[PDB]
Amino acid sequence: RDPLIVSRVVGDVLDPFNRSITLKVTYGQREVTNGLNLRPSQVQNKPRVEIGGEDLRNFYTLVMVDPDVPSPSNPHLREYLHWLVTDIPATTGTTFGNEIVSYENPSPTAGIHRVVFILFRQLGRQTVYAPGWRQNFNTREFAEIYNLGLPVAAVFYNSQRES
């Protein structure tokens, strides 16, 4: 009974997992904490992302998705892939990885959307293909294809139209 379960991030997006390494997502001066309400105008640019780790030789992949597109009550486009960064060296951040899908600012036009950052540990440096489009991305299926196992970290905020 914790925030990723209550919000159904673990459920809709992710399988059960044990958080193990640091994931810090910051937009300007605001740290993303689970369930924080952020305005579309605050998330216009990509946030700063720090990741943790133990073994320096490990690489990580970060996924940012929106499971509630176009709206939570009928999410037929889910998930919408907002950002994909691979080969992030242990204990660095997205600035140090390969950005294969650039950050697209989330701008919901119906209901409350969950915006989710998920971090996986790779088995090594690997080549990941980009999806041909951003909608109907599947994080679970993605993880299975690229041997990413279970997430090592995840965090999410809530976004909704200001108007």
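We're sticking with Swiss-Prot numbering for chain A, so the shown stretch reads 6-168, in order.
Quick check of the header: X-ray crystallography, 2.6 Å.
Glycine too: its Cβ is placed from the backbone N, Cα and C atoms.
Swiss-Prot documents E84 to K as a published mutagenesis change and attaches the note In ft-4; late-flowering. In this view, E84 (mutagenesis position) is surrounded by 25 other Cβ atoms within 10 Å of its Cβ, with every protein chain counted.
Here Swiss-Prot notes a mutagenesis experiment, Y85 to H, with the remark: Inhibition of terminal flower formation, but weak effect on flowering time. Within the same chain, the residues at least 6 positions away from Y85 (mutagenesis position) whose Cβ sits under 8 Å from its Cβ are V70, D71, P72, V74, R139, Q140, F142, listed in sequence order.
Contacts of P94 (mutagenesis position) defined by a Cβ separation under 8 A and a same-chain sequence distance of 6+ are given as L61, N63, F64, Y65, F101, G102, in order along the sequence. One mutagenesis experiment named in Swiss-Prot is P94 to L, and its note says In ft-6; late-flowering.
In Swiss-Prot, a mutagenesis experiment is listed as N110 to M, annotated with the note No effect on terminal flower formation. Under the DSSP three-state reduction, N110 (mutagenesis position) is assigned to coil, being neither helix nor strand. Counted within 10 Å of its Cβ, the other Cβ atoms near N110 (mutagenesis position) come to 14, all protein chains included.
Sequence-distant neighbours of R119 (mutagenesis position) (same chain, 6+ apart, CB under 8 A from its CB) are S12, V14, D71, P72, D73, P77, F161, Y162, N163. Per Swiss-Prot, mutagenesis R119 to H is noted as: In ft-3; late-flowering.
Quoted from Swiss-Prot, the note on mutagenesis experiment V120 to F is: No effect on terminal flower formation. The number of other CB atoms found within 10 A of the CB of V120 (mutagenesis position), across every protein chain shown, is 24. When secondary structure is read from DSSP and collapsed to three states, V120 (mutagenesis position) falls in the strand class.
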- Item | Euclidean distance between Cα atoms of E84 (mutagenesis position) and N110 (mutagenesis position), Å | 15
